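The structure under discussion appears below in the form of structure tokens.
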Amino acid sequence: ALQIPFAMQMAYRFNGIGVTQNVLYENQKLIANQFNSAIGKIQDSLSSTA
Amino acid sequence: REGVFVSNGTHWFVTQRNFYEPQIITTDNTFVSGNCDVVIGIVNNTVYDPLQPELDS
Ligand SMILES: *[C@@H]1O[C@H](CO)[C@@H](O[C@@H]2O[C@H](CO)[C@@H](O)[C@H](O)[C@H]2NC(C)=O)[C@H](O)[C@H]1NC(C)=O
Ligand SMILES: *[C@@H]1O[C@H](CO)[C@@H](O[C@@H]2O[C@H](CO)[C@@H](O)[C@H](O)[C@H]2NC(C)=O)[C@H](O)[C@H]1NC(C)=O
Ligand SMILES: *[C@@H]1O[C@H](CO)[C@@H](O[C@@H]2O[C@H](CO)[C@@H](O)[C@H](O)[C@H]2NC(C)=O)[C@H](O)[C@H]1NC(C)=O
Ligand SMILES: *[C@@H]1O[C@H](CO)[C@@H](O)[C@H](O)[C@H]1NC(C)=O
């Protein structure tokens, strides 16, 4: 394992889909909130949906 | 454009992700987008513009 900051790993993940990585940094708070909210929806989904 | 920024402690370089090869930061190695205010954890350094010493002759 080689350490790398998570906001910098996600920029590599964005280049890996052909989205130029400035699109992450210009939207980092939004992308973090969409991710945090989406993990929220997993808990609500699993907690209710047997 | 490709690779990642790194510092040896005193100087800033750009390097391909999978093998340490420190290169001077230039307008060829890098692309602009927007301005300083939006990016979390941006830093200040010169970016060398290779054309300017040619036109300085
Ligand atoms: C891109 O989409 C997101 C939604 O995922 C937009 O963010 C929302 O913006 C409104 C106000 O315009 C807020 O009420 C929401 O709470 C925001 N959601 C989140 C998760 O932050 C975003 O504005 C859109 N951007 C563009 C340029 O269309
Ligand atoms: C970081 O890299 C720079 C450039 O390779 C190093 O600066 C050079 O250091 C040598 C002596 O070690 C000098 O002869 C050069 O003139 C220096 N060049 C410049 C542009 O200053 C620097 O020493 C390195 N720092 C560390 C902590 O390794
Ligand atoms: C990067 O450099 C700029 C200047 O080029 C720094 O901006 C100054 O910041 C101080 C403190 O907020 C202000 O008093 C000055 O008026 C600012 N100058 C300008 C031109 O905006 C900036 O702080 C530096 N950033 C980092 C992370 O080192
Ligand atoms: C990095 O780490 C510490 C703790 O989170 C913090 O004080 C510092 O401001 C952080 N820097 C950036 C660029 O996030």
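Chain B uses Swiss-Prot numbers throughout; the residues present, in order, are 1091-1147.
Per the header of the entry, the method used was electron microscopy, 3.1 Å.
Keep in mind that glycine also has a Cβ here, set from the backbone N, Cα and C atoms.
Taken verbatim from Swiss-Prot:
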type	residues	note
VARIANT	B:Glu1092 to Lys	In strain: Theta/P.3
VARIANT	B:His1101 to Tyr	In strain: Theta/P.3
VARIANT	B:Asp1118 to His	In strain: Alpha/B.1.1.7
Task: Of B:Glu1092, B:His1101, B:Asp1118, variant positions neighbouring ligand 2, Cβ under 6 A - done: B:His1101
Open item on the list: Please report the distance from the Cα of B:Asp1118 (variant position) to the Cα of B:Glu1092 (variant position), rounded to the nearest angstrom.
Closed with: 11
Open item on the list: Counting Cβ atoms within 10 Å of each candidate's own Cβ, which of the variant positions B:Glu1092, B:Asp1118 comes out highest?
Closed with: B:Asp1118
Task: Those residues of the chain, 6+ apart, with a Cβ under 8 Å from that of B:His1101 (variant position) - done: none
